[PDB]
Amino acid sequence: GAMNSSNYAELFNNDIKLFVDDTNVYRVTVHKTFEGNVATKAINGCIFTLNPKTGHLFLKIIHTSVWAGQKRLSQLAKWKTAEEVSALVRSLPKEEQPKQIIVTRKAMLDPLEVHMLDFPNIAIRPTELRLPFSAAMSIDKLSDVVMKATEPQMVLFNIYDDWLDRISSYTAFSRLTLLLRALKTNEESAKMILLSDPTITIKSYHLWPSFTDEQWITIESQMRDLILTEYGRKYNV
Amino acid sequence: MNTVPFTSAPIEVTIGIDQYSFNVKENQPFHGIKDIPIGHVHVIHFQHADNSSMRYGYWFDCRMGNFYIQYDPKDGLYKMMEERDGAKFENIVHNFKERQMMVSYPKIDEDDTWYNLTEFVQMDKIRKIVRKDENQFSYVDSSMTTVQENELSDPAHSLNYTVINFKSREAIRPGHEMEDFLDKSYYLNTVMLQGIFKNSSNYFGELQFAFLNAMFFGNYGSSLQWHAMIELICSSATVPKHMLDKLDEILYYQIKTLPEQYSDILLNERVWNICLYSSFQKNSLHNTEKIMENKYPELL
Ligand SMILES: NC[C@@H]1CCCC[C@H]1CN1CCC[C@@H]1O
């Protein structure tokens, strides 16, 4: 069934599952033409496919070339997403294939189900959660590999960096969601917080700064102030 | 014209013949139905006065034998049976006609309704959906489940409709996942029409038979089958012009004949709005859409 507040710990059990988010697959800028009409220019996008237990991110870069000569791009994007997740699963050894795939938008259920007919024992689930994975393009390194790509490409990142050496997947997921929620609500502040202290560095193959345990609790606190605050500035409370 | 005599009417029952029905009281002197038009299939069906649960009946074609009804007090229902002694049958019928204890199939001469509901329905195909080969007639009731319903429990009592499933490997060609799912023309024209049904007439006869089982017995899986066969045509961008034109006539008479007050259970909001307003054929069902809008504008 659907994934929600109540069956949330299932993400951290030992059954392999992937989250799929398709919100950054099809991306455009909107501009005016010489005749004063409006047109879109596509830019590179990406499929966000995440193992929430291990932190494995199978970032498939969607190059603008996949749209050339296509119609109805918003709909094509959902089938293209499903084509790529299916290809990923197929490329995986049996013991590494997910038992479940959870899509973050219900529009992805039918495309993925149809592309995964060959895998009847993989459950395709929706979720009731309003997860902030769209803000993945507010992570500098991820946005950078996407924008620089000149061809279709699959890049790997551990979105948890090295965190699991010290904390559990449940805690790691909670940290990630808080950071992404912050980045989504106020990208400028969120980033200001993360990078205020020049001495804290980001490791070449990491995404986030190398905070000590104590520095993460402060950061996490400041991201929570951010998310409450922007809620006030938005709702006047 | 043909006759289906009854031995007697021991229990109060509403008897139906095609789209006509009449009440018979317990032990009322009733010996059957005469003047039944040759050349069509028919259905005679029953709802006991005491158990509105279980409607039940027999699909039959008089050209294939002499058939009669006899109450069975052990099994508690009206059973169709075949009389093989042709002389004993003409004999029984002629007496009952002489004593005028038979109701007359009450066909108005202007009315092509039954013909248009059963245009493509053959007994040979009915007997493949309802398997009971020792009899020439076919028993259906309200509660019989379909082969596809049994996939998702007694197989001898199943309705063996052709399984349609829009999210199945049969429906979806590897590599055409989006194309085939958004435009089911392959599934309709190649898998089902060319492959399983062979021609549009056999497809339309199953469709029509599913509708009638839904209408007359409230058979839920028949209703599911009728809506699926409609939806596959409406969701195909490429349909022979002749199939569309006939479809519009087929569905027009089904909608016209449906009981006004049963429409809320037998008609699937999603399929009809999709077929009439969103699907590739939204512009190809003029008669069906006109009658749907003037009769059931609520469902839309
Ligand atoms: N994000 C890095 C991951 C671990 C190390 C490098 C590759 C992936 C491995 N994943 C998990 C198994 C299937 C897939 O190949």
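All residue numbers here begin at 1 and follow the chain in the order shown.
Per deposition record, X-ray crystallography, 1.8 Å.
From the backbone N, Cα and C atoms, a Cβ is placed for every residue, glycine too.
The Cβ of A:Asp21 (mutagenesis position) has A:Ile47, A:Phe48, A:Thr49, A:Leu50, A:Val103, A:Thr104, A:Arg105, A:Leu131, A:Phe133, A:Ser134, A:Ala136 as same-chain neighbours under 8 Å, each 6 or more residues away in sequence. Here the residue is the original one, while Swiss-Prot reports the published mutagenesis A:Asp21 to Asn (Swiss-Prot position 1853) with the comment Reduced growth at 30 degrees Celsius. Strongly reduced growth at 16 degrees Celsius.
Quoted from Swiss-Prot for the published mutagenesis A:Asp22 to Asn (Swiss-Prot position 1854): Reduced growth at 30 degrees Celsius. Strongly reduced growth at 16 degrees Celsius. Same-chain residues at least 6 positions away in sequence with a Cβ under 8 Å from that of A:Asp22 (mutagenesis position) are, in sequence order, A:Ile47, A:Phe48, A:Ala77, A:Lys78, A:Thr81, A:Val103, A:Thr104, A:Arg105, A:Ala107, A:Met108.
There are 21 other CB atoms within 10 A of the CB of A:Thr23 (mutagenesis position), with all protein chains counted. Under DSSP, A:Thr23 (mutagenesis position) is assigned to coil, being neither helix nor strand in the three-state scheme. Quoted from Swiss-Prot for the published mutagenesis A:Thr23 to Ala (Swiss-Prot position 1855): Reduced growth at 30 degrees Celsius. Strongly reduced growth at 16 degrees Celsius.
Listed in Swiss-Prot is the mutagenesis experiment A:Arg105 to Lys (Swiss-Prot position 1937), annotated as follows: Severely impaired growth. Reduced growth at 30 degrees Celsius. Strongly reduced growth at 16 degrees Celsius. Its own atom aside, the Cβ of A:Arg105 (mutagenesis position) has 16 Cβ atoms within 10 angstroms in the protein chains shown. When secondary structure is read from DSSP and collapsed to three states, A:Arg105 (mutagenesis position) falls in the coil class.
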